[PDB]
Amino acid sequence: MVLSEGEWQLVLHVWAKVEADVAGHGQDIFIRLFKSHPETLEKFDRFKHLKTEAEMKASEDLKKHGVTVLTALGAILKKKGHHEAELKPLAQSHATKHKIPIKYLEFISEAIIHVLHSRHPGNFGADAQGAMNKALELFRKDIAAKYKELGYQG
Ligand code: HEM
């Protein structure tokens, strides 16, 4: 699949807003993910002890992790589809070291859309959400293909 320049513009326009507060968006997204799909929390040995949203918000390590994740995702989105090089190491660590099923990538994609919808309604209307979903589907599709080449079905 391929996004048009118009769709990329919608994606990058709302992403520019997210970059005004990467740490904050990172926390909201992971808290949403962990609360909505608690099973994903078990994949993080560093955070699986967190019991409440309050503890999650107060975790300095979780906040730093969120920044690392969103920074990596932002770099991929800014490539506008030409992300082969960026995807290689990400696909290897998540398939081989962390063992993250494609299903879980769908869950975090849902969390990202939910947070952008809540925080940026004016810049995240129907068309913008469709563009973001398409960009994330492309990401998940290419990651899945790499998973297979690497020997991980998940
Ligand atoms: C938007 C998709 C995602 C991106 C861009 C992303 C990115 C990253 C990055 C850059 C790191 C640090 C470097 C590395 O280990 O490769 C990381 C670590 C990790 N990711 Fe992801 N990730 C994504 C989704 C997920 C999901 C859905 C899970 C599982 C629910 C997951 C689990 C992990 C784990 C367990 C680590 C190691 C954390 C640690 O122990 O420090 N990731 N991820």
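Our numbering is plain: 1 for the first residue shown, then up by one each step along the chain.
Method on record in the header is X-ray crystallography, 1.9 Å.
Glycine is treated like the rest: Cβ placed from N, Cα and C.
The following features are taken from Swiss-Prot:
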type	residues	note
BINDING	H65	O2 binding site
BINDING	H65	nitrite binding site
BINDING	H94	heme b binding site
VARIANT	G122 to A	In metmyoglobin
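When Cβ atoms from all protein chains are considered, those within 10 Å of the residue listed as 'heme b binding site' total 22, not counting its own.
Non-local neighbourhood of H65 (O2 binding site): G26, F30, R46, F47, each in the same chain, at least six residues away, with C-beta under 8 Å from its C-beta. Taking the Cα atom of each, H94 (heme b binding site) and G122 (variant position) are about 34 angstrom apart. In sequence order, no residues are near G122 (variant position), counting only same-chain partners six or more apart with C-beta under 8 A.
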